[PDB]
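See structure below.
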Amino acid sequence: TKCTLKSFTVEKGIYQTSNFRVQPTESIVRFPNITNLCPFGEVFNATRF
Amino acid sequence: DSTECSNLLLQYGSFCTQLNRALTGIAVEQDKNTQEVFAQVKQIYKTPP
Ligand SMILES: *[C@@H]1O[C@H](CO)[C@@H](O)[C@H](O)[C@H]1NC(C)=O
């Protein structure tokens, strides 16, 4: 409170000096679901090219 | 909660920190209206049964 009040003699009272929040740590991301596969085996391992 | 965005605020000065005091400035006196319109008596009276 002293830094924000710019004084060393603070009076008896309530003083809001800063704010706090919880910082995320892992940040998980699970959107996808593997589907609609287009065969690359039909162009890589086809018998005749 | 953007670090680089906050840097843009420092060079812009002390606007929002000033109004935060103003908002608390109205808030503290907001409750001050209550005791001067309700707490006009220091004796709490209970009605007889
Ligand atoms: C084709 O077969 C080879 C050998 O098994 C394999 O390494 C390759 O990944 C295959 N290609 C595809 C996309 O099926």
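Note that chain A is numbered according to Swiss-Prot, with residues 299-347 shown in order.
Determined via electron microscopy, 3.8 Å.
Even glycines carry a Cβ here, placed using N, Cα and C.
What Swiss-Prot notes for the published mutagenesis of A:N331 to Q is this: Reduced viral infectivity. Swiss-Prot documents A:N343 to Q as a published mutagenesis change and attaches the note Reduced viral infectivity. A:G339 to D appears in Swiss-Prot as a natural variant; the accompanying note says: In strain: Omicron/BA.1, Omicron/BA.2, Omicron/BA.2.12.1, Omicron/BA.4, Omicron/BA.5, Omicron/BQ.1.1. What Swiss-Prot notes for the natural variant A:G339 to H is this: In strain: Omicron/BA.2.75, Omicron/XBB.1.5, Omicron/EG.5.1. Quoted from Swiss-Prot, the note on natural variant A:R346 to K is: In strain: Mu/B.1.621. Quoted from Swiss-Prot, the note on natural variant A:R346 to T is: In strain: Omicron/BQ.1.1, Omicron/XBB.1.5, Omicron/EG.5.1.
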Chain-internal residues near A:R346 (variant position), provided their CB is under 8 angstroms and they sit 6+ positions away: none
For A:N343 (mutagenesis position), the three-state class that DSSP assigns: coil
Count of other CB atoms lying within 10 Å of the CB belonging to A:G339 (variant position): 8
Cα distance (Å, whole number) from A:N331 (mutagenesis position) to A:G339 (variant position): 21
Cα-Cα distance linking A:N343 (mutagenesis position) and A:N331 (mutagenesis position), given in Å to the nearest integer: 26
Other C-beta atoms that fall within 10 angstroms of the C-beta of A:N331 (mutagenesis position): 6
